[PDB]
Amino acid sequence: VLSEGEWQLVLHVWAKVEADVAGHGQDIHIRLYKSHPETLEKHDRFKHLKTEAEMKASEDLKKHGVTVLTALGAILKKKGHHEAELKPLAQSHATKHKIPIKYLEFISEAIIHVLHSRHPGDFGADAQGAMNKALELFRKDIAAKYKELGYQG
Ligand code: HEM
């Protein structure tokens, strides 16, 4: 559970993310793929992408990152009351894409890194702590939904 103050900090930085969902998404994916090269293997149309510039140039990847962060943003806005938003996402990621919780930590780390890089003055210790607790909550609940669907990774 987050405090109301923690949610605010979460949603305050999120509003900043929303000034350029596309760019944030690209940075988060590029960081994810470079930090944890095994994650790229989940994406068939993203393996032809060999350099940081090809990634940035890929309209497919850019669109996808907007889809990711839109879905995560909508989750965050519910301040924990996110079962309806989280279920379809558990569903595809558990039974179709097969994304281990470990990979959700990796992208969570990339999110934190990109957030700090782009918004250091709106992402100090408290705001980092809060986004961290939010992503941890997202991860705990999605893991519980993975298990409900029969998926252990
Ligand atoms: C913040 C965490 C994440 C959010 C909110 C998220 C959200 C989404 C959404 C909304 C879609 C499109 C609909 C769907 O299939 O669910 C999607 C597709 C997908 N996601 Fe995730 N995702 C997240 C993490 C990941 C990670 C870490 C991987 C791989 C390491 C991944 C792999 C995929 C793949 C392979 C697809 C289908 C893309 C396609 O082939 O068209 N996702 N993601």
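Throughout, chain A uses Swiss-Prot numbering, with the displayed residues spanning 2-154 in order.
Using the three backbone atoms N, Cα and C, a Cβ is placed for every residue, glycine included.
Pulled from Swiss-Prot, these are the features on record:
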BINDING   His65  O2 binding site
BINDING   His65  nitrite binding site
BINDING   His94  heme b binding site
VARIANT   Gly122 to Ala  In metmyoglobin
Whole-number Å value for how far the residue listed as 'heme b binding site' lies from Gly122 (variant position) (Cα to Cα): 33
Per-residue Cβ crowding (10 Å cut-off), top of recorded positions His65, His94, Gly122: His94
Whole-number Å value for how far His65 (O2 binding site) lies from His94 (heme b binding site) (Cα to Cα): 14
